[PDB]
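Chemist: Dumping the structure here so I can ask a few things about it.
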Amino acid sequence: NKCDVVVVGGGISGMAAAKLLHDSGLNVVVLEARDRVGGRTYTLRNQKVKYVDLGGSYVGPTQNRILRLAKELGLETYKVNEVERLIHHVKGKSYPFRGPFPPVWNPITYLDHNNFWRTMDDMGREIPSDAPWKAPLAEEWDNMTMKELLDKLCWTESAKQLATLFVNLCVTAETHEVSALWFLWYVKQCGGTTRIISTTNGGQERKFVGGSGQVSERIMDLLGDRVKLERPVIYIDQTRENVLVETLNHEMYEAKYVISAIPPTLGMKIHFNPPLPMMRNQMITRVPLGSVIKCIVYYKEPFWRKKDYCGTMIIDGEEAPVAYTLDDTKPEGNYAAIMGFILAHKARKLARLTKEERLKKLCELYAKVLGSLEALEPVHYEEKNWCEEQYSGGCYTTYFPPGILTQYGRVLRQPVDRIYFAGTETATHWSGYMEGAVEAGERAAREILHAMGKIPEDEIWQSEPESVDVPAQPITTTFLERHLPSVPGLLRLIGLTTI
Amino acid sequence: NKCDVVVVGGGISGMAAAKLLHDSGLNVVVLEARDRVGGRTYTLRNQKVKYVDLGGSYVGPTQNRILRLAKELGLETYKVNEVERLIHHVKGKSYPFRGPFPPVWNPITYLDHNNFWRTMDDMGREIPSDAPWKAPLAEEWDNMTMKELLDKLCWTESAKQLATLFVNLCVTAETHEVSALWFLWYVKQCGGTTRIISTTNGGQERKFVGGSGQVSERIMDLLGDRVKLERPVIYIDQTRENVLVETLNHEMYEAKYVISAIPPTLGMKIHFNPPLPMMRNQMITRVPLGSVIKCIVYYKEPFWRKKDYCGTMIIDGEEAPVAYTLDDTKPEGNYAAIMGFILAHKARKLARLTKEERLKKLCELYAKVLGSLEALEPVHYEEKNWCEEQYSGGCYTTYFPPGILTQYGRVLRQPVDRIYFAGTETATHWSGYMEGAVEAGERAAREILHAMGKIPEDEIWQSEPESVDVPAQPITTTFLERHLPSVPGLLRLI
Ligand SMILES: *[C]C1=C([C])[C]=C2C(=[C]1)N([C][C]([O])[C]([O])[C]([O])[C]OP([O])(=O)OP([O])(=O)O[C][C]1O[C](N3[C]=NC4=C3N=[C]N=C4[N])[C]([O])[C]1[O])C1=NC(=O)[N]C(=O)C1=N2[C]/[C]=[C]/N1[C][C][C]([C][C]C2=[C][C]=C([C]([C])[C])[C]=[C]2)[C][C]1
Ligand SMILES: *[C]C1=C([C])[C]=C2C(=[C]1)N([C][C]([O])[C]([O])[C]([O])[C]OP([O])(=O)OP([O])(=O)O[C][C]1O[C](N3[C]=NC4=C3N=[C]N=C4[N])[C]([O])[C]1[O])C1=NC(=O)[N]C(=O)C1=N2[C]/[C]=[C]/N1[C][C][C]([C][C]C2=[C][C]=C([C]([C])[C])[C]=[C]2)[C][C]1
């Protein structure tokens, strides 16, 4: 019935918010739609897999908040396997390699690839993390799809094909669906292209021992009965002195403030009294989440390692169901598995098939890519289509179509009376990730501690001590990388020499 | 409690649907979220204006369904004033003209303008009304914004800006926000460029005496207590034998079938059990409505008519709050008024101002465009900002961003078990309009009649005889208009 703060949503962001508010001495309630906590994280446990992350999974250096929270809850990380060679599969052939980026040999193509990555990071520096709409050319770039930007930037089909896969794989959406400004922002607020695509020294370095669902579960364990499962919030009323929050099972909750810790667009499921302001009213109809199926195929052994393949595959091609894989063998070396993502329009297309038809298509793909018949001998298959989740909307996160971030962006985390906004979408560092869920959750919580006069204004946004378990190597460039010309730059050098 | 069919939404679409079902002998309830019916139509009455449509208002030839329904409810139309000259205001000067399309004098610009309009209708001829995702070039056109298309097509800044205005005005969104495929479909399913922009012999030819809101009020009058106001639906359950529909005020309604007659995205305000199929679950997050403020300034007299202006203004440029006006004077010659739309980003921007501040800006603009100090002396002002409506989400209608129509368009009017889908968005002729809303409510109702055994499959989609009161004249083109080259075509001859 009565408390200080009601948190709507029991994902990482909600549970991080509640935990901070509870640790500070307030009475909180977490209202959670599903029969479980975790949200876009979910750890399945059976005898065939022991445990497996069907949602959010990877962490890495610079993600210091999620690592501190996980460690405070008694969790440990382990390194994803990147000992052996990565594979770049393009035009029906596999090309093994080492280091984060697939190499390229053709000099024209080398210049175009170098310039693509460099330009992403170049445009990124123009874009404030905390206010993307303030970039000097915010409008010009927001009025563009990533597709249009790649049509202008990539002078080779090789670079354009790889850039297309990068977008799809990073934001589970087509290049023609997303704003260039938004995408550039998203990449920059993760710390740049190298940080986001890397396993070693980047976003995919590590997983938690026993799965990421433990984060939410263990916070629930601290909060006891304060967490209420199967409580979909339908109604928020701010007309009176106390905020009244109504659930679908006809319960009433009464509070001083509310944290909305749900994907922006899932805000549409709540009826508001009084109505939301114009700008938030339209914003939450303009921000969908991407489309992805996560698939894990299990095998007797990690046979690929024996061929000096770490199990990372970067798979270009329309025929290919999966575009990216990682090794998902346990750190012990057992329950050998390949993890892969089916992305964007391929999630739409291939969801029409049965579980068994998807397994077959993956095994056949893996067989060709790894040059192994063993890939046709799976011992188990687990999967989750995030597109069919009423209380997620999709995965990994919310993307912004063209025109939306400059017009509506500033209201994402603008409080509405005594409603405050968390969720990873509201973060300024690794928004989209579990890291961003923790940042947004703790920031939202502290916004309320300020409103209550319990902390000063400068303690709302709090920096995070670098992890001592997972320290960050800095991102370096070479002289050549920095100064080699673009393709158009070389053409200008050719027109000038011959004059 | 118990009935044959629950309709969610008491806009024109819901009401048209409920009326049809009720007339055929079924017990229908209409659940409406607001304290009124009409939805994106709303007629305000006061002594100062008498009545004024603050939402959907205009009807015209080929919109035979809204005309027939309205005629049956005892409503009549009158012609929007277009006797005198239109005005195109470009680079701070007023150019009077007659006929639907503002003229062009420079030969190059001329070729370019001619090519733009012709090209929208050519592209449209390859888009099926009932299935735009089947256009031969569906994917290629769906993956561009209308900004990209206009950048390719328009060789002059003049044509690019008039085409940008055209997009902004028709679908209340920016060229860069919308799929080219969707926009081309939209125009095509209204009968082409000429039909959609024309007052005489087009979509803006007529209004309803007493206001459009009478359509819904009078259907509510016919259904009596069967319409439940302030009943926002929150929960639809199809697990059991009958469908259970729950409202925010806690009431339980039980039925054999449901019609959802709300804008697709407002589907998100409903919790479903079992959950929605994947494709609809994502669709309803990907389909916003435009942004618009409708503004009506009242004057002592229709003074513009003294200067041989009809009150139609087409106003180029960023600085103008309003890009388009019509005469909103009553047919009797009184309650003189000018109606203007503040579109898209200008709606987001100018909404921060006060009502008085908007009125001042509009009056100063009209003074300049009409070239008259009489515009500075308004006697009254009414406006509505549809962006702020929880239960509309905007106006006029839902637009499709790049990528969505081809990927999710199929799911729009596909039944989900015992839920059938109406609303103007699901129509195939004048979707987006009150005509659309009628077509879709009556279709959705007739789908339920078929599921129930009462009518054959071939009677779900019913043609409509032409209104005798509002006949359509044919759309024609000249020989020059059809065969004059584009700018690039003139250059491939040189
Ligand atoms: C789904 C997913 C997946 C599948 C995956 C992933 C993910 C996801 N992610 C994301 C995460 O998970 C997120 O972020 C989080 O979790 C979020 O959180 P929050 O914020 O908390 O939210 P949520 O969870 O959702 O929660 C919510 C809640 O609430 C509720 N509700 C609703 N409604 C309602 C409610 N309640 C009450 N009432 C109402 N009404 C619900 O239920 C819930 O509970 C992630 N993240 C991280 O961190 N990690 C990971 O891993 C993840 N994942 C992902 C991945 C990604 N990626 C990255 C990138 C990569 C790629 C790279 C590359 C590129 C390129 C290249 C070239 C070739 C060179 C390479 C590489 C991939 C991966
Ligand atoms: C808003 C608006 C405005 C402002 C305006 C307009 C409009 C609108 N429109 C549209 C209409 O209105 C529509 O379509 C209709 O109405 C719709 O219907 P429906 O479908 O039925 O829907 P609604 O109404 O929305 O309803 C729904 C209902 O539901 C409810 N709910 C929700 N949720 C819920 C519920 N319930 C229960 N539960 C739940 N959950 C609600 O409440 C409601 O009630 C229109 N239309 C027509 O027809 N007309 C008109 O007028 C209109 N308007 C408009 C405008 C138009 N435009 C056209 C075009 C023009 C332009 C021309 C031109 C262009 C260019 C040129 C150059 C320069 C050359 C020229 C010219 C403008 C105008």
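Heads up, chain A uses Swiss-Prot numbers, so what you see runs 3-501.
If you're wondering, the header gives X-ray crystallography, 2.3 Å.
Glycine too: its Cβ is placed from the backbone N, Cα and C atoms.
Take a look at what Swiss-Prot says about it:
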- A:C5 to S: No loss of activity (MUTAGEN)
- A:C156 to S: Complete loss of activity (MUTAGEN)
- A:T158 to A: Dramatic loss of activity (MUTAGEN)
- A:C172 to S: No loss of activity (MUTAGEN)
- A:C192 to S: No loss of activity (MUTAGEN)
- A:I199 to F: Alters specificity towards synthetic inhibitors (MUTAGEN)
- A:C365 to S: Complete loss of activity (MUTAGEN)
- A:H382 to R: Significant loss of activity (MUTAGEN)
- A:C389 to A: Complete loss of activity (MUTAGEN)
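What's the neighbourhood like for each of these?
Modeler: When Cβ atoms from all protein chains are considered, those within 10 Å of A:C5 (mutagenesis position) total 17, not counting its own.
In this view, A:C156 (mutagenesis position) is surrounded by 21 other Cβ atoms within 10 Å of its Cβ, with every protein chain counted.
There are 18 other CB atoms within 10 A of the CB of A:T158 (mutagenesis position), with all protein chains counted.
A helical conformation is recorded for A:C172 (mutagenesis position) in the three-state DSSP classification.
Contacts of A:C192 (mutagenesis position) defined by a Cβ separation under 8 A and a same-chain sequence distance of 6+ are given as A:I198, A:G205, A:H431, A:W432, A:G434, A:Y435, in order along the sequence.
In the three-state DSSP scheme, A:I199 (mutagenesis position) is classed as helix.
Close to A:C365 (mutagenesis position) in the fold, though at least 6 residues off in sequence, lie A:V299, A:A377, A:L378, A:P380, each with a CB less than 8 Å from its CB.
Around A:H382 (mutagenesis position), the same-chain residues six or more apart in sequence whose CB sits under 8 Å from its CB are A:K50, A:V51, A:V299, A:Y300, listed in sequence order. In this structure, A:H382 (mutagenesis position) is part of a beta strand by DSSP.
Long-range C-beta contacts of A:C389 (mutagenesis position), restricted to its own chain and to partners at least six residues apart, with a cutoff below 8 Å, comprise A:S293, A:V294, A:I295, A:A349, A:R350, A:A353, A:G396, A:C397. Following the DSSP three-state reduction, the secondary structure of A:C389 (mutagenesis position) is helix.
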Chemist: Mind giving me a neighbour count for A:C172 (mutagenesis position)? Other Cβ atoms within 10 Å of its Cβ, every protein chain shown.
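Modeler: Other Cβ atoms found within 10 Å: 24.
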Chemist: List those mutagenesis positions among A:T158, A:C172, A:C365, A:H382, A:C389 whose Cβ lies under 8 Å from any Cβ of chain B, in sequence order, or write 'none' if there are none.
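Modeler: Cβ contacts with B, in sequence order: A:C389.
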Chemist: Please list, in sequence order, those mutagenesis positions from A:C156, A:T158, A:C172, A:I199, A:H382, A:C389 with the Cβ less than 6 Å from ligand 1.
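Modeler: Passing the 6 Å Cβ check against ligand 1: A:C172, A:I199.
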Chemist: Taking Cα atoms as reference points, rank the mutagenesis positions A:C5, A:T158, A:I199 by distance from A:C172 (mutagenesis position) and give the first.
Modeler: A:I199
Chemist: Nearest of the mutagenesis positions to A:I199 (mutagenesis position) by CA-CA distance, picking from A:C5, A:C156, A:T158?
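Modeler: Nearest candidate: A:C156.
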Chemist: Return only the integer: C-alpha distance in Å from A:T158 (mutagenesis position) to A:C5 (mutagenesis position).
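Modeler: About 60 Å separates the two Cα atoms.
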Chemist: Reduce the DSSP letter at A:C365 (mutagenesis position) to three states and note it down.
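Modeler: In the DSSP reduction, A:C365 (mutagenesis position) maps to helix.
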Chemist: Across all chains shown, how many C-beta atoms besides its own are within 10 angstroms of the C-beta of A:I199 (mutagenesis position)?
Modeler: 21
Chemist: Work out how many Å separate A:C5 (mutagenesis position) and A:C156 (mutagenesis position) at their Cα atoms, rounded off.
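Modeler: Rounded to the nearest whole number, the Cα-Cα distance is 55 Å.
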